[PDB]
Protein chains: 2
Amino acid sequence: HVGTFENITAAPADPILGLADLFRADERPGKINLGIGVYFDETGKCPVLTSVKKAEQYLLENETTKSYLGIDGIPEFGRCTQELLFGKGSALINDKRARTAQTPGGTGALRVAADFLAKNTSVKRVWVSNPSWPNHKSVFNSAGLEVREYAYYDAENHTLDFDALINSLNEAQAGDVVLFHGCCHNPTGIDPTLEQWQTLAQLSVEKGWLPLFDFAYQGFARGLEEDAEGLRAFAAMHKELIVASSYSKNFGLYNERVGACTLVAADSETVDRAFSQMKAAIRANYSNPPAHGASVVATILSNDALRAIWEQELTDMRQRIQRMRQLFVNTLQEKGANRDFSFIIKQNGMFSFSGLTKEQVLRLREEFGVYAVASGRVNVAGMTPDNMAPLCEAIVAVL
Amino acid sequence: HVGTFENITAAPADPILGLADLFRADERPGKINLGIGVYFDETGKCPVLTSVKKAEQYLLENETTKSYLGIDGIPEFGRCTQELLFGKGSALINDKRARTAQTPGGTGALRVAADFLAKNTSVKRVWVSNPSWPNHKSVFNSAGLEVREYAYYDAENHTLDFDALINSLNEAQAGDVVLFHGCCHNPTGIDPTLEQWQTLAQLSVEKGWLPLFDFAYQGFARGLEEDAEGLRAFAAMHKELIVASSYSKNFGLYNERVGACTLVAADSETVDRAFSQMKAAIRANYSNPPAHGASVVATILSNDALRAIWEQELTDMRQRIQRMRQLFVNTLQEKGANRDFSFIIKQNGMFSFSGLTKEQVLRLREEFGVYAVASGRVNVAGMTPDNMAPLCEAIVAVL
Ligand SMILES: Cc1ncc(COP(=O)(O)O)c(C=O)c1O
Ligand SMILES: *Cc1c(COP(=O)(O)O)cnc(C)c1O
């Protein structure tokens, strides 16, 4: 009677999280963490938004029960989500072509979609960008879906390689899923222009793809409505699509696990039929979703006063990151870098590829106490006026 | 192109959660909800516990960040969970043989265990009592495991059929998983005696089963420690086991999704190796767990003054249910029932198997507005002094 657990092989280190335990252990003073994807403020802290604290006080005074939510969560949460993604007065909403389930984070939204697709459709293949968020492949593989990669980044020009993106998707067939980042591509910060989004929307229709949008950073590129232009171009042309969205970053609600999976089909009758199977996939996973984070979002979005506070806090975050992008480039020059880092200014969101090699990312860590993901992705929101000069001196030393 | 969603078949209703939907829509003022397993107080409400409101007020004023938890959640939540399960000073704890992940509810803990087994071991079959919670089968089937049923309930004598149980399980092979309810069996309310638990533990070892304990009602049968006696007899003999526990009910934190998956192995090296893969399965599901409800639990169990308040609140819930069981049986005789219902006094927890047929349950709903599960399972914790007479009048009218 051998043990069931004896033949188990240890799992490797998570590329984004295996770094953060290694940082908490580093006993050297002045270590700098440019790793995980949370926003920091000017003091190097990840604070709770004021609008979130106000909403939580209201919930504390007014909640009378913790009784289970429905499988698909708080109804007002789904309605507010659809307005954010598609626009108030969107035809998708008036025609009742969309259904939204509240999920545990954006990751939970991707997993719910994966399980739904694997069990209820003939989907076998998901196409994701090279590079992408590393957990994309793990989520879809957990449902038994093959993940293929399409070309995306021109590492010479630090730009979108649009010709190669098109050519690399030539073999994506009708009924394959193609995954797009809605804005603030993770990790490159390079997003399609509006004309490129429109080109992709037309191509997607002709080839019969099922688009799946991962929308974790709405509001961090240009603004809430501007950042959804690409999704709304797809939505104007497609009968069917899926949107996995996250409120982890734009509400600073990371650890409360607040996301949404939104299904769109040709008509009300079809999406309700499909959504009933998505609810069955949720029930066999975590049963029903956590209330606290989504109650906060629904409260803020339903209250004109709180929503005005939140939108300003989101603008404040967006502008800080842009300020840091400029300061990073200026300070690298001041500290003597001869490589041109000006592409950094053109990139959107929290993350840019620095262009550093795994070998330089390792030298920064072991020699200077500066922590970046081994792909060379650095979190610009982890940079402050206080840590920018040491950080830049370190990069310049390993160049 | 024909749509990917066009030919999806609609999912059937959940036998528990679909009932709740019907109950909401029912416009009759006298309707009575004996379906879903939530606790109601003497006034028919599902309250937030006082210990929980106090912990939530502490969190509101002292939380400074919502930054992601680690994949396995709050460390103190895991330590407190193991103490509750195995007891302060257990050798599993001092030998470092146990690892706990915070999960989204007991359901999420079940799905995480199932995914982990399916993807990292040779396990193929899970054995589940007949009857059991209806969602057990969906969770294990959705992870790719086969579900087999073992005998349990003697429907004529309203008792545990221990000879049938043991002969059923002689077909379970070594390396199969056998699922046990820790206490307050759902739906029958009939649990093994300590002497039967000890018989099963010895037998489990001889045959090479991997025990999986589902522990959603610790404290609702006799007490916190007494309700863990059967699990602790297993933990005394086995090299390996899995416990999926829930805080939904004994903390009234249903909609915050608070549970734990606890892995036990032969030694520290093996459990950490196994746990590394469990973390991978979580990362590919919901990434990391929701903080609010687990933080409430850990605040309460970590503070003797809050813990004392909570323990009294749990005792009060347990005693109120015991008072309704007696009131239920006495009132049925007063209302003209000629059958003996005294077996309800011998059942533990929220649920009693009433012995009503599907046709009688349907008639209770349609004609009297009394909602029970089609199996005839009734939630005693939904009974109150005020609704007892009409409820019993309805049941007598359909006998
Ligand atoms: C036996 C059993 N297992 C699991 C669960 C699920 O617990 P949770 O709501 O925390 O997911 C329940 C509660 O409904 C239960 O009765
Ligand atoms: C961070 C991130 C997620 C995960 O969002 P959570 O809400 O934390 O689960 C998903 N997709 C992308 C592209 C991300 O950057």
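Each residue's number is its place along the chain shown, starting with 1.
Going by what the header records, the deposited coordinates were determined by X-ray crystallography, 1.9 Å.
A Cβ is built for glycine as well, from the same backbone N, Cα and C atoms used for every other residue.
Annotation source Swiss-Prot lists L-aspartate binding site at A:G37, A:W133, A:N186, A:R377. When other Cβ atoms within 10 Å of the Cβ of A:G37 (L-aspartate binding site) are tallied across all protein chains shown, the result is 22.
Sequence-distant contacts of A:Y68 (mutagenesis position), defined by Cβ-Cβ distance under 8 angstroms and a gap of at least six in the same chain, are A:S287, A:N288. According to DSSP, A:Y68 (mutagenesis position) is assigned to coil rather than to any helix or strand. According to Swiss-Prot, the experimentally introduced change A:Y68 to F or S (Swiss-Prot position 65) is described as follows: Slight changes in activity.
One entry in Swiss-Prot concerns the mutagenesis experiment A:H136 to A (Swiss-Prot position 133). Its note says: Slight increase in maximum velocity of the overall transamination reaction between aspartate and 2-oxoglutarate. With a 10 A radius on its CB, A:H136 (mutagenesis position) counts 23 other CB atoms from all the protein chains. Reduced to three states, the DSSP call for A:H136 (mutagenesis position) is helix.
For the mutagenesis result A:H136 to N (Swiss-Prot position 133), the note given in Swiss-Prot is Decreases to 60% in maximum rate of the overall reactions in both directions.
A 10 Å cutoff on Cβ-Cβ distances gives A:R283 (mutagenesis position) a total of 21 other Cβ atoms nearby, all chains included. In the three-state DSSP scheme, A:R283 (mutagenesis position) is classed as helix. Here Swiss-Prot notes a mutagenesis experiment, A:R283 to V (Swiss-Prot position 280), with the remark: Reduces first-order rate constant over 25000-fold.
Looking at Swiss-Prot, you'll find the mutagenesis A:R377 to F or Y (Swiss-Prot position 374) noted as follows: Second-order rate constants are reduced by >5 orders of magnitude. For A:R377 (mutagenesis position), the count of additional Cβ atoms within 10 Å of its Cβ stands at 24 [all protein chains shown]. A:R377 (mutagenesis position) falls within a strand when secondary structure is assigned with DSSP.
For the mutagenesis of A:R377 to A (Swiss-Prot position 374), Swiss-Prot gives this note: Reduces first-order rate constant about 10000-fold. The structure shown keeps the original residue.
Across the residues the record lists as binding L-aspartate (A:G37, A:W133, A:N186, A:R377), the two Cα atoms farthest apart are 11 Å from each other. Note: A:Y68, A:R283, taken in sequence order from the recorded positions A:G37, A:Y68, A:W133, A:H136, A:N186, A:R283, have a C-beta within a distance under 8 Å of a chain B C-beta.
In this structure, the recorded positions that sit close to ligand 2, with a C-beta under 6 angstroms from any of its atoms, are A:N186, chosen from A:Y68, A:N186, A:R283, A:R377. Calculated from their C-alpha atoms, the gap between A:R377 (mutagenesis position) and A:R283 (mutagenesis position) amounts to 36 Å.
In this structure, the CA atom of A:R283 (mutagenesis position) is 30 Å away from the CA atom of A:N186 (L-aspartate binding site). A distance of 11 Å separates the Cα atom of A:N186 (L-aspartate binding site) from that of A:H136 (mutagenesis position).
All protein chains considered, the CB of A:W133 (L-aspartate binding site) has 24 other CB atoms within 10 Å. Note: the L-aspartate site is recorded as A:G37, A:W133, A:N186, A:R377; in the same chain, A:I16, A:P187, A:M350, A:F351, A:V373 also have Cβ atoms within 8 Å of that site's Cβ centroid.
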